[PDB]
Amino acid sequence: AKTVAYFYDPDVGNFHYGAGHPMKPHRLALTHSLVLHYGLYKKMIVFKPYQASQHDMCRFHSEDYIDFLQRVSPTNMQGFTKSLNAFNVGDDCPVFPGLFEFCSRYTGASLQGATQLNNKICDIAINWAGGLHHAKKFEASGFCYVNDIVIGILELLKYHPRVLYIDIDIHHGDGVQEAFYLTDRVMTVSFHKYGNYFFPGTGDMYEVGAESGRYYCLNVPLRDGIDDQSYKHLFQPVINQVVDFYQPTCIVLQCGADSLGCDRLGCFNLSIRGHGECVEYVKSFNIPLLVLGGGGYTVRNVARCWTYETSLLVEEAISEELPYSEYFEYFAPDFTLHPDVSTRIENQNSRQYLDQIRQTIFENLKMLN
Amino acid sequence: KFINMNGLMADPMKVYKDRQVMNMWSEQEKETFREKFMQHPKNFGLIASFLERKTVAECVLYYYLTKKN
Ligand SMILES: O=P(O)(O)O[C@@H]1[C@@H](OP(=O)(O)O)[C@H](OP(=O)(O)O)[C@@H](O)[C@@H](O)[C@H]1OP(=O)(O)O
Ligand SMILES: [K+]
Ligand SMILES: [K+]
Ligand SMILES: [Zn+2]
């Protein structure tokens, strides 16, 4: 029935951010490995993806910022001290070999996905390499250099009057929210841990948009330890009413796996099944769908999450047992698709808090009829 | 035949397998990686520089293919 395009870049995983850095591009290699060994490619149109140029990128980002990303290298940094500070490169966003190639590679696939949805080449396009939602017009942020999401949504807007952006990463999708804050042509919905200066420190419930974009931006701020059932209890009602009221002609879903229990950076308690319930619910609306990756810092769990979500998107029930492959040992000791990722830590989201949250969200939603 | 002009992969498994078949590291290469690594951990830029037929991306790939085994 549904045509699913899947972008497989054999090279996009062969990068390393540096010693100590939680972002591991090779998590994309593990994901592809499992996706292929499960035979899921048989249900998808698999593309070696387009690579984005500065021309593509500068439809959103500044010319000098992108220029700097091409110019800076591990060996020439000493002469770029002021630029590193100005462009916010060097800390969360380090200089590593192949930085620009990696950006071009992940962005390109997002853009091609948008392009194929526009052309009705497919119903669902998947780029696990994309979804770097923090990057701003002229600064790097939060492990993200180029905001492939905004670039992709710009492309969708050529044909789509209304684009719904849904962000499931544990972090507030601030870069996407900023780019589109003043317009009603993209509605940004973000669920995230908020409070106690947890990065990026924004995505307060009162951030609802401005100018003609007032009420076309929605933030759901959560505390530590949210579980499947509680998350589902918010997510499904909110999204259902967003779709009804806003009537998007296209959806962009950022599927950051750092909202899983036992994530290296995250403090949520979602299972792989719970996270997949969100993806499947978005799929149920039968609206053209661009599916992106994003955060995810327990490599072994990230690869499995996105593999399982691939199988859902393709409507294929795959075995709990992982097939043997070059990365089999990464999945020790269980070697299973659905390991226990429970935090076994107390959920900080009281019923009162969630209802106080619930009531302000639906009040905001009322403004769109 | 396995990849079209426009990048459509007719046989994605064959494409993937091809990348593993090109796991052609000699013992001089293998040994240089290790010594350069323990000296400079995860400095794959530096490691690649001491390897005539290995780039920084191949070094990253080798690291992940072997760091268990
Ligand atoms: O999950 P992996 O990426 O395979 O390995 C990371 C390792 O990252 P690498 O650079 O080897 O991919 C990571 O290294 P770093 O401290 O440099 O991020 C370890 O801390 C630990 O989480 C380690 O995880 P562990 O093997 O589960 O302890
Ligand atoms: K989010
Ligand atoms: K907006
Ligand atoms: Zn995140």
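We're sticking with Swiss-Prot numbering for chain A, so the shown stretch reads 2-370, in order.
Structure determined by X-ray crystallography, 2.1 Å.
The backbone N, Cα and C atoms fix where each Cβ goes, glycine too.
Taken from Swiss-Prot as is:
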- A:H17, A:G21, A:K25, A:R265: 1D-myo-inositol 1,4,5,6-tetrakisphosphate binding site (BINDING)
- A:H135: active site (ACT_SITE)
- A:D170, A:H172, A:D259: Zn(2+) binding site (BINDING)
- A:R265 to P: Abolished interaction with NCOR2 and activation of the histone deacetylase activity (MUTAGEN)
- A:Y298 to F: Strongly decreased protein deacetylase activity (MUTAGEN)
Neighbourhood of ligand 1 - recorded positions from A:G21, A:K25, A:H172, A:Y298 with Cβ under 6 Å: A:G21, A:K25
Among A:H135, A:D170, A:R265, A:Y298, which are recorded as recorded positions, the nearest neighbour of A:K25 (1D-myo-inositol 1,4,5,6-tetrakisphosphate binding site) by Cα: A:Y298
Binding-site residues among A:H17, A:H172, A:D259 whose Cβ lies under 8 Å from any chain B Cβ: A:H17
A:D170 (Zn(2+) binding site) - helix vs strand vs coil (DSSP): coil
Entries of A:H17, A:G21, A:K25, A:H135, A:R265 (recorded positions) sitting next to ligand 2, with Cβ under 6 Å as the cut-off: none
In sequence order, those recorded positions of A:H135, A:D170, A:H172, A:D259, A:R265 whose CB lies under 6 Å from ligand 4: A:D170, A:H172, A:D259
Euclidean distance between Cα atoms of A:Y298 (mutagenesis position) and A:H17 (1D-myo-inositol 1,4,5,6-tetrakisphosphate binding site), Å: 13
Pairwise Cα distance for A:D170 (Zn(2+) binding site)/A:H135 (active site) [Å, integer]: 11
Length of the line joining the Cα atoms of A:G21 (1D-myo-inositol 1,4,5,6-tetrakisphosphate binding site) and A:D259 (Zn(2+) binding site), in Å: 17
Number of Cβ atoms other than its own within 10 Å, given for A:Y298 (mutagenesis position): 22
Other same-chain residues whose Cβ falls within 8 Å of the Cβ centroid of A:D170, A:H172, A:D259, the recorded Zn(2+) site, in sequence order: A:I171, A:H193, A:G257, A:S260, A:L266, A:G267, A:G295, A:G296, A:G297
Candidates A:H135, A:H172, A:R265 (recorded positions) with Cα within 10 Å of A:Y298 (mutagenesis position): A:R265
Candidates A:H172, A:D259, A:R265 (recorded positions) with Cα within 10 Å of the residue listed as 'active site': A:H172
Coarse DSSP state, helix versus strand versus coil, of A:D259 (Zn(2+) binding site): helix
